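Data block below; observations after.
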Amino acid sequence: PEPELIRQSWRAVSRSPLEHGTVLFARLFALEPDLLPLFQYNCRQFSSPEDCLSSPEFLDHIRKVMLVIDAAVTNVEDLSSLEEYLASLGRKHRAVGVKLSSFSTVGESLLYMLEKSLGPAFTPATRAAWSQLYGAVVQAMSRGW
Ligand code: HEM
């Protein structure tokens, strides 16, 4: 994927990862509402939809998602450095009940969050680069299923 387009489009979002990751998750739950109970059942401190989603565990996972995307961005020129990490990350999600299909919905949610932050700066070339980068991340995780 075009590295300069990826790095530049990620800069501002990367500086406020919880705010932007929260936008991503809201879109994800809109597209795939069955993910909400999956998080709820995996939550340990609280039990309710709302208490789980505002919990440190859930906020931690938002940061983890953004950490992984940041790892893909900073390794865009050679994602081979994340192949084993991502295969294992896929195996881990499969074990907690996540479907591989849900990661395509995450991609749609990522693109939505970037377009919301960047507005007209999110060009079709920038979209294509992200689709290719995130697709490569999902391809590497798909080894886990
Ligand atoms: C599809 C929606 C997703 C759901 C429902 C979900 C749910 C979970 C759950 C329940 C865990 C705990 C796993 C465990 O205790 O072993 C987890 C771990 C994790 N998730 Fe996700 N996740 C999702 C998407 C993502 C994405 C897209 C990323 C990264 C881009 C990500 C990054 C992580 C990381 C880094 C961990 C910690 C893995 C570890 O324990 O080694 N998640 N996720």
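Chain A is numbered as in Swiss-Prot; shown residues: 4-148, in order.
Keep in mind that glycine also has a Cβ here, set from the backbone N, Cα and C atoms.
Remark: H96 (heme b binding site) has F106, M144, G147 as non-local neighbours, by Cβ distance under 8 Å and separation of at least 6 in sequence. The annotation heme b binding site is assigned in Swiss-Prot to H64, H96 on the grounds of experimental evidence.
Looking at Swiss-Prot, the entry for mutagenesis of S17 to A says: No effect on interaction with 14-3-3 proteins. A sphere of 10 angstroms centred on the C-beta of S17 (mutagenesis position) encloses 15 other C-beta atoms.
Within the same chain, residues at least six positions away from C46 (mutagenesis position) with a Cβ under 8 Å of its Cβ are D54, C55, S58, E60, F61. According to Swiss-Prot, the experimentally introduced change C46 to A is described as follows: Decreased nitrite reductase activity.
While the structure shown retains the original residue, Swiss-Prot records the mutagenesis experiment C46 to S with this note: Loss of intramolecular disulfide bond. DSSP gives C46 (mutagenesis position) a coil state; it is part of no helix or strand.
While the structure shown retains the original residue, Swiss-Prot records the mutagenesis experiment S50 to A with this note: Decreased interaction with 14-3-3 proteins.
Experimental mutagenesis is annotated in Swiss-Prot for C55 to S, with the remark: Loss of intramolecular disulfide bond. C55 (mutagenesis position) counts 20 other C-beta atoms within 10 Å of its own C-beta, drawing on all protein chains shown. According to DSSP, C55 (mutagenesis position) is assigned to a helical segment.
Under the heading of mutagenesis, Swiss-Prot lists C55 to A and annotates it as follows: Decreased affinity for nitrite. Decreased nitrite reductase activity.
Among the mutagenesis entries in Swiss-Prot is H64 to L or Q, noted as: Increased nitrite reductase activity. Non-local contacts of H64 (mutagenesis position) by the CB criterion (under 8 A, 6+ apart in sequence, same chain) comprise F42.
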What whole-number Å value do you get for the CA-CA distance of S50 (mutagenesis position) and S17 (mutagenesis position)? 30
